[PDB]
Amino acid sequence: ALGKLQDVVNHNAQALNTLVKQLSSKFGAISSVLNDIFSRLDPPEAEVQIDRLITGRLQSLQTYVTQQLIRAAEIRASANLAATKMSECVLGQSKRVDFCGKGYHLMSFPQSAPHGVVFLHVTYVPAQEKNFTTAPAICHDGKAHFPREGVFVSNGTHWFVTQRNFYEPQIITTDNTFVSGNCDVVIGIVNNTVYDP
Amino acid sequence: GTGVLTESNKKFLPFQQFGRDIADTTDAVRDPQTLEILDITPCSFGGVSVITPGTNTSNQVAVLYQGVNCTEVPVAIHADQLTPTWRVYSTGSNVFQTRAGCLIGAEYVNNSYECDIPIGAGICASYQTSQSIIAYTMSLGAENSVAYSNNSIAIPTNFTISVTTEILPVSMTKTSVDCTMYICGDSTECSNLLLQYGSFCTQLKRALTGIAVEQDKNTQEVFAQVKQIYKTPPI
Amino acid sequence: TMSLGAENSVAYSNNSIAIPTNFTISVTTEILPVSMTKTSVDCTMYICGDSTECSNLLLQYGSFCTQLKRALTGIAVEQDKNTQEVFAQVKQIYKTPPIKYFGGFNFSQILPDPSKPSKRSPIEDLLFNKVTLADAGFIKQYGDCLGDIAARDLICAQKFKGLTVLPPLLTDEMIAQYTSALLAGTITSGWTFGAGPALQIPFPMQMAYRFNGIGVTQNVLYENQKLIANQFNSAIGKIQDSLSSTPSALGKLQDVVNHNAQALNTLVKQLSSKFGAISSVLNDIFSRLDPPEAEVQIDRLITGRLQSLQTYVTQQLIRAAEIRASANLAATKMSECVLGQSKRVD
Amino acid sequence: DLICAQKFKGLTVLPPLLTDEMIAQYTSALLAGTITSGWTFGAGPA
Ligand SMILES: *[C@@H]1O[C@H](CO)[C@@H](O)[C@H](O)[C@H]1NC(C)=O
Ligand SMILES: *[C@@H]1O[C@H](CO)[C@@H](O)[C@H](O)[C@H]1NC(C)=O
Ligand SMILES: *[C@@H]1O[C@H](CO)[C@@H](O)[C@H](O)[C@H]1NC(C)=O
Ligand SMILES: *[C@@H]1O[C@H](CO)[C@@H](O)[C@H](O)[C@H]1NC(C)=O
Ligand SMILES: *[C@@H]1O[C@H](CO)[C@@H](O)[C@H](O)[C@H]1NC(C)=O
Ligand SMILES: *[C@@H]1O[C@H](CO)[C@@H](O)[C@H](O)[C@H]1NC(C)=O
Ligand SMILES: *[C@@H]1O[C@H](CO)[C@@H](O)[C@H](O)[C@H]1NC(C)=O
Ligand SMILES: *[C@@H]1O[C@H](CO)[C@@H](O)[C@H](O)[C@H]1NC(C)=O
Ligand SMILES: *[C@@H]1O[C@H](CO)[C@@H](O)[C@H](O)[C@H]1NC(C)=O
């Protein structure tokens, strides 16, 4: 579950552990303790031994710092992503798919984890389907009849105009249905009535 | 140098003896005592890679030899050629060749399952049944044929309310290093020699301070988007 | 001097509105890199050319080499993650229905082709052929590398130096199957399958709802169905022609491949630098010097080559971060665009 | 702990400016507003 923060912590700890362990490395030099080098060699050669050791250790610090720069850049990308997620989904309702949850989005709740943030995207998912016979327009009186908002479906014999994301049939009336043109150009136009209130 | 010697079909000009390549390594040589032009090629090699279920579960294991074909891999027994002390695998009967390299220790299965130990080029091993390591091409999923028709729609009559977590990192630990004490602790001569390298320690110090303040800004701009703290109502 | 463009004088008038009276569908491509090539470097065959004393001397340089290997492994697994999260969003591989009459729209250019042994649509075949990819994980038995070959010389030299590439986990056929599942679902179901399984819906109805989602009612779709079908078909054919004509259409992917090839090949050239040593061959250094000076030169050369490898790794890390940003962008595009309809301009 | 050991050799770990109680208070404010106000409190008041 929490792998995406556990890895942050473990990578930081591992980098520091490697940086510490580098102290024992010799880098070709006779030993990795400077006092022994000073108290066992003459200054001219103690000089070069220390030179090599300093170069190695400084280069180790340098690579540590560069790796940290790159990790910080990637974490800043994730922090910009988290800021956008909190703004767009905690403080609103997002309209872009798969940004704030698999499915249609309703809300979101933040929870503060150590070195991170956790969101609880409360989404909406349709479950149970039922096939139907659908027709783009209904030619009542020669004129076509597009559904004002919804799809045309037929439970076999009768036609209803339901919404698209939750089956809920209503009888056809002039308020579900707007008209534009005539039933001579569109294909799949059908013949039905449109009750007038 | 070491390697394998080959009858080079190439022709040297009468005065230069040996060739080279992109890197200045020798890639040919005119053999003395025979005046024959000889090639050089490194003895075959390649990384190995171990495929193990967790030790808490099993102790048997399959080994992947990357790149190499399944011809020289068994020939290379540990006694002479195979450097690692892996003698049983150099003789196993379960040798199977994939596009990643010759692998030893798994039985190829003609089935297909969603897998856990990726190998490469589709293959991926696992543990199954009298129970050992398999090696099978992965399965993308249950190949479905969604029914298209030009007068049939499918309208959902029932919903559900998922709630799915999503975990994002925000900040990291704000380390900081002490250049001189790290490189050499309490050695004045070493400090003298160390200051001679210029603005390295200052540069590291500056970079790490930049990272730390960036962390503080990260947390501040992820969470502190609220004008004033609010209270939940009593009821 | 650079011309920004043809000067124009848009006309303002507080009782003048220009309402268009005719549209024009248009299909326009958009290339994106997703995954780079998974390299993996052998520390002690590059740094320490097939020698014995040098390797022992390397054994006292700390954990630089295991750290390098660990970083490159992280990059490789990251690349497989990128590909898997961009393409394999669909849980269950759908497949196209036998009939291909989608109200008049012609998908033959994008839907798969049963004739070819490579089960890819013709457009995928075109751009595929166009991208000149260097070898990425053949079997390369010792035999194919041994010889006086000419074109394989580059990969052979890289392998000889120990530098090598690893095959991507998902073969190109599995990638093709993933893209075909995305296509079949988005054709016969629409955006509906981004919120669960795929709900079937006749394609003219789906285009009617796409239309209705940009402020134009649906009658300008149902009343002009054949005209829009012809515009769509022509547009797709044009795309095919335009891709075929200019080889620079997809220069981004070629840029990725070439950047990797250059980056790794510089590495092979680096070995021809003495670094202030006697020569660039360890064996000669060991075979002409006494241990004291020999070791000193060896240390000088090992530090040089380790520094070169460190630079290579670092730049690989940078480039992998850029590719991961592009792959996150492509994952967001395949979500908000392929699996839905986007309201974000441009 | 190992932290003391790595503390020597001069590798300090500075604390984060925001303590976990402060961060928890931030998220508590967010939750209370988003529960009794909705989206309204991203735009000006609550
Ligand atoms: C809808 O038709 C398809 C066509 O085969 C069928 O598989 C499916 O079961 C039908 N829907 C229901 C709810 O039965
Ligand atoms: C369809 O809906 C109508 C609504 O009046 C209902 O009377 C009828 O029983 C339903 N089923 C069929 C098969 O017509
Ligand atoms: C629909 O009705 C019209 C007249 O009302 C008739 O001319 C036409 O043939 C009918 N078509 C169908 C498909 O019922
Ligand atoms: C070395 O011995 C071979 C034996 O056949 C002979 O051909 C060759 O000339 C000899 N080389 C020299 C330099 O004498
Ligand atoms: C492995 O070597 C054999 C040698 O006869 C060759 O036939 C075979 O094709 C090689 N493997 C592959 C995958 O090419
Ligand atoms: C649906 O598809 C069938 C088979 O291609 C076709 O005969 C029919 O005309 C289509 N729908 C219409 C327009 O009636
Ligand atoms: C809809 O689904 C719920 C479970 O999600 C179930 O309890 C209920 O009976 C189903 N039918 C209706 C009409 O709600
Ligand atoms: C719209 O433009 C197209 C050009 O492709 C033309 O063929 C068509 O007749 C135009 N329609 C109208 C109503 O002007
Ligand atoms: C679709 O385009 C292809 C390529 O030209 C060809 O089969 C034909 O022109 C069209 N066929 C159908 C059925 O649309």
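Here chain D follows Swiss-Prot for its numbers: 848-893, in order, are the residues you see.
The header says electron microscopy, 3.4 Å.
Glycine residues also receive a Cβ, built from the backbone N, Cα and C atoms like all the rest.
One entry in Swiss-Prot concerns the natural variant D:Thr859 to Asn. Its note says: In strain: Lambda/C.37. Cβ contacts within 10 Å of D:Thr859 (variant position), excluding its own Cβ and spanning all protein chains shown: 12.
The local packing around D:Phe888 (variant position), expressed as other Cβ atoms within 10 Å of its Cβ over all shown chains, amounts to 19. In the three-state DSSP scheme, D:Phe888 (variant position) is classed as helix. The annotation that Swiss-Prot gives for the naturally occurring variant D:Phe888 to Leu reads: In strain: Eta/B.1.525.
In this structure, the C-alpha atom of D:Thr859 (variant position) lies 40 angstrom from that of D:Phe888 (variant position).
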